[PDB]
Each structure stands twice: as C-alpha cells, then as structure tokens.
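One structure below.
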Protein chains: 2
Amino acid sequence: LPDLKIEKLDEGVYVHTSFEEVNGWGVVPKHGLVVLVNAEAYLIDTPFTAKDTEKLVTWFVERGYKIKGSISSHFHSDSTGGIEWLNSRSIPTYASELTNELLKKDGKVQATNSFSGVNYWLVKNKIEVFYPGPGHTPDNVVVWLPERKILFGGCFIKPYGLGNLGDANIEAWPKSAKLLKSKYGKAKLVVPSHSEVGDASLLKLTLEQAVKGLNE
Amino acid sequence: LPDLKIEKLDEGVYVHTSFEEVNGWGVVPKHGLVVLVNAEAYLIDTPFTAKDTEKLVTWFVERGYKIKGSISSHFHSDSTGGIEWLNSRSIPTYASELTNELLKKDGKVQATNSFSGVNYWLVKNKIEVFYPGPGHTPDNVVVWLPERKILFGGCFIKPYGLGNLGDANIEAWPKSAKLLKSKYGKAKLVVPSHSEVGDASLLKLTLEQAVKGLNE
Ligand SMILES: CN(C)c1cccc2c(S(=O)(=O)NCCCCNC(=O)CCS)cccc12
Ligand SMILES: CN(C)c1cccc2c(S(=O)(=O)NCCCCNC(=O)CCS)cccc12
Ligand SMILES: [Zn+2]
Ligand SMILES: [Zn+2]
Ligand SMILES: [Zn+2]
Ligand SMILES: [Zn+2]
C-alpha cells in the first residue's frame, strides 16, 4: 500500500523501499539499492512491480544519471519484479546463471545478462557480486560496495529469523553464512531485504539463525 | 564451561555472564547485572550456580562494595540459582510473590523478600522492578535503571526468537510485550538474558516475535 521510498544511505548509495501484503505479516517492506558511479546508476534488486521500477528509474534519470542496469540478488519477485519492465525498455538486466534457471522454471522472464562463479565484477572495484552458496534460496547472491564498505545482503541476511523455508536450503545455509561472515566481516553497513540496516553483526546473527534453523 | 565474566556496561553498571550447556544449543550465556548505588552493590539476577554467585559477590566485595541485595527476574534457575548462597550469607534476596510461589512448587529455596504490583522500587527512584504480565514465564519481571535509561529485559526480551515455551503464556506475551514497549520505549540500552545488549528496538522486536509466536 505505501509508496516507493528512495533515501540516501551514503555517498552515491541510495536505499529503495517498495511494499507488499504478506500472509500474517501485513505490509512487509523490501529494500534494494541504487549505486551511483559517475553519472551512471545501478539498481541492486528491483521493486516488486513494473510501476515502482519505472518510478525508481525515472527518479534517477530526471536527476541526470543514466540507468546502466540492474542486478538481482535472487529469483523471488521482490528482487526480480522489475526485470520484465526493464528488458522491454532495453535496460540491461543481470542475474546469476542459477537465478535465471530458477526464474525460467517459475515461469518468469530472465535477466538479459547472466554470470556464474564465486565473484562477479559488475563495476570493477565499485560494485561486486558475491555468491556465498545456497541459503534463503539456492541462488542468493550479495552485492559488495568496496568503496563504502557496504554489503547488500538481500534476503540471505535474516538476523531475526530465516523466513519461509520453502525454496531454502537449510542444510547448507549455515556453511554459506559462515563463508559470508568471514569474507565481509569488515563491512560497515549490512543491508537486509526485510529489516533495518545494521552492521557486520547481522552476519553473525544470520549464521546463528541458520544453525538454529538446521538444528530443527 | 566458560568462566564467569564481569564487564562494565555503563557508569555504576556491570554485566555478569555465566554459562550453561543447553540441549541442542551448545554453551549458552546468561547475562545479569550488578548495579552500584554508592559503595553498595545490587545483583540483578544471579548466576546458575553457587560457586559462580560466590565468585560474583567476591569480585565486588574485594572492591569495597557491600552486597545490599539481589533481585530475580523469574523463577528459572538461570535467574535464581544463587538465592540459596546469598541467603546463607544473609544477603537480602528479592523476588515477586509469583516467582516465590513458583520457586516453592519447584522445591527451591525462596527469596527472603517478596514484592508485588506492576511496579516496585527495589531502591526508590534508583532501581525499578516492572511486571509486564505473563510471557516467557507467568512471573517474569524486568528491572529498570532510571538514571542510565538501562532496562534489564531478562528472559522476557527475545528479539530473535522466543525460546522454550514450556512455561510460557503465548496468548499473553504479545499483550505484555506491548505494555513493556510503551512503558520503556525511552530506554537507551536493553539487556537480554541470552543475547547481546541492544537499544529500545529490542522491545519492538520482542513484541513482533511474541505476535509471530502466537500466530504460529
Ligand atoms: C519478528 N521479527 C523479529 C522479524 C522482523 C522482520 C523480519 C522477520 C523475518 S523476514 O526477514 O523473513 N521478513 C518477514 C517475511 C517476509 C516474507 N517475504 C517473502 O517470502 C518474499 C520473498 S523473500 C522472519 C522472521 C522474523 C522477523
Ligand atoms: C539465533 N539467534 C538469533 C539467537 C541468539 C540468541 C538467543 C536466541 C533465542 S533465546 O534468547 O530464547 N535463548 C536461546 C536458548 C537459551 C536456553 N536457556 C534456557 O532456556 C534457560 C531458561 S530461561 C531464541 C532464538 C534465537 C536466538
Ligand atoms: Zn526470497
Ligand atoms: Zn525477500
Ligand atoms: Zn527462563
Ligand atoms: Zn533464561
């Protein structure tokens, strides 16, 4: 119900928040980022709908930035809901090979550009995509902004609880959460998809929740 | 297995941590406080055992502090484990009537002093005991320190999950959490029994966990 929000998080980094009604949760927020790189803008996850994605893109274009593309952290529509629109407007979309594979199987439009491997450099030294392994979804990846020490953890970061385990790999989440914690322990800010921005401690909390989750 | 820990949290306020092995959780920490009121020390919750309670009391006695009293947040042994030792040394012990009634049914030694009501002053205007209502247990109470705006949530504050529900009142917890949040939303620090120290946001998280728990 609430309208898309676009707030500055740090120099060249904005958080975009869109909303959706969830079973028993009420209206749940979804956070993504827009990273500025010299008159160029990059979307870290897209809003749920084409509407907000269009709104998001226009906000930045009307401010002088050229939308260079969007990268989605995992296949769920809260990260990929705007790929359909962006593609139809010939705006480059990116998703990991596992994400596109999951998207196709779920009857969803795929990102135009895909990648695989542990690391993927969208913008050398400015925007880096990391795959810690299966967790929330088999494909979840995180986005590391080296210059600001900011880590967008997406739906993988779950400090207060794992959430729906339907498409999750609870058996491997702890291992993945451990690798992520050791790779980005120096993060100044960790941005979750469904809860407040915090610090490197959300890495630890996510790991403990995964361990607790598997134990059950 | 880890040794009792005593760390300063703020002026005149220390956090004491004892440890236990907890079925499927590994070594779990238990936090309590020691509040200093002019050369006199007050224990907020005791360690699990007598030897640790002794270690705690001695740490402060050897520093010129008279142990003026200790209050237990609820009847479980992680809050009351040292009442026996303290009484044996004539150190004033406090617990609400409900806690004392539950301690009796548990065949445990009772606090020498009992109180009741929504709020009780262990030390007028310096240390407040608040009863939000049933939650983790039917008797859980919290301790508020007015000067430093520090709230010891005890085992009732569960921002990451409720924990064992065997002695809990899940139907009332959310109501109790609501009351605690509106009463202590001004807290600067909220100290849970089994997780890191945080701010007023732990109250909100707790409420949401209670709600989620009731629904589940
Ligand atoms: C209770 N309280 C501690 C919580 C606050 C914020 C988020 C919590 C989550 S969550 O972080 O999981 N977000 C809520 C569910 C959002 C559901 N959305 C989807 O499934 C969309 C695709 S990812 C899980 C458990 C608990 C959460
Ligand atoms: C996963 N991670 C986020 C967590 C960290 C710290 C505490 C968590 C709790 S908890 O805060 O509930 N305590 C953990 C079990 C403590 C066991 N000790 C007792 O039951 C003694 C009697 S009160 C619940 C869920 C999750 C917790
Ligand atoms: Zn998801
Ligand atoms: Zn999500
Ligand atoms: Zn307890
Ligand atoms: Zn406890």
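By the numbers in Swiss-Prot, the shown part of chain B spans 22-237.
Backbone N, Cα and C define each Cβ position, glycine as well.
Among the features that Swiss-Prot reports, Zn(2+) 1 binding site is placed at B:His95, B:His97, B:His157, with the record citing experimental evidence. Experimental mutagenesis at this site is recorded by Swiss-Prot as B:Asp99 to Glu, annotated: Drastically reduces catalytic activity against cephaloridine, imipenem, nitrocefin and benzylpenicillin. Despite mutation, two Zn(II) ions are retained in the active site, in vitro. One entry in Swiss-Prot concerns the mutagenesis experiment B:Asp99 to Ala. Its note says: Almost abolishes catalytic activity against cephaloridine and imipenem; drastically reduces catalytic activity against nitrocefin and benzylpenicillin. Only one Zn(II) ion is retained in the active site, in vitro. The Zn(2+) 2 binding site feature in Swiss-Prot is assigned to B:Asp99, B:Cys176, B:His215. As a published mutagenesis entry, B:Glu105 to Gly appears in Swiss-Prot alongside the note: No effect on catalytic activity against ampicillin, various cephalosporins, or imipenem. No effect on resistance to ampicillin, aztreonam, various cephalosporins, or imipenem, in JM83 E.coli strain. For B:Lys179, B:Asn185, the entry in Swiss-Prot reads beta-lactam binding site.
Here B:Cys176 (Zn(2+) 2 binding site) is positioned 7 angstrom away from B:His157 (Zn(2+) 1 binding site), judged by their C-alpha atoms. Note on proximity: among B:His95, B:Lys179, B:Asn185, the binding-site residues of the record, the Cα nearest B:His215 (Zn(2+) 2 binding site) is that of B:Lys179.
Checked against ligand 5, the recorded positions B:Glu105, B:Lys179, B:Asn185, B:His215 give no residue with a Cβ under 6 Å from it.
Close to the recorded Zn(2+) 2 site, the chain also has B:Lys51, B:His52, B:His97, B:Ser100, B:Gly175, B:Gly184, B:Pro213, B:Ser214: residues not among B:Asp99, B:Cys176, B:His215 whose Cβ is within 8 Å of the site's Cβ mean position. Close to the recorded Zn(2+) 1 site, the chain also has B:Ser94, B:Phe96, B:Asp99, B:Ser100, B:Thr158, B:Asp160, B:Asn161, B:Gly175, B:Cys176, B:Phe177, B:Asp188: residues not among B:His95, B:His97, B:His157 whose Cβ is within 8 Å of the site's Cβ mean position.
Looking at B:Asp99 (mutagenesis position) and B:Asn185 (beta-lactam binding site), their Cα atoms lie 14 Å from each other.
When the neighbouring Cβ atoms lying within 10 Å are counted for each of the recorded positions (B:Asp99, B:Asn185), the highest count belongs to B:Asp99. The 10 Å shell around the Cβ of B:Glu105 (mutagenesis position) contains 16 further Cβ atoms across the protein chains shown. The 6 Å Cβ screen around ligand 6 retains B:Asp99, B:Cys176 from the recorded positions B:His95, B:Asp99, B:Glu105, B:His157, B:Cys176, B:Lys179, ordered by sequence position. Listed in sequence order, the recorded positions among B:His95, B:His97, B:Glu105, B:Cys176, B:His215 whose CB lies under 6 angstroms from an atom of ligand 2 come out as B:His97, B:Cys176, B:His215. Packing around B:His215 (Zn(2+) 2 binding site) is summarised by its Cβ count: 18 other Cβ atoms lie within 10 angstroms of its Cβ, all protein chains included. Long-range Cβ neighbours of B:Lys179 (beta-lactam binding site) (same chain, at least 6 residues apart, Cβ-Cβ under 8 Å): B:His157, B:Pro213, B:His215, B:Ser216, B:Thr227, B:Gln230, B:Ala231. B:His97 (Zn(2+) 1 binding site): 24 other CB atoms within 10 A of its CB, across all protein chains.
In this structure, the C-alpha atom of B:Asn185 (beta-lactam binding site) lies 25 angstrom from that of B:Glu105 (mutagenesis position).
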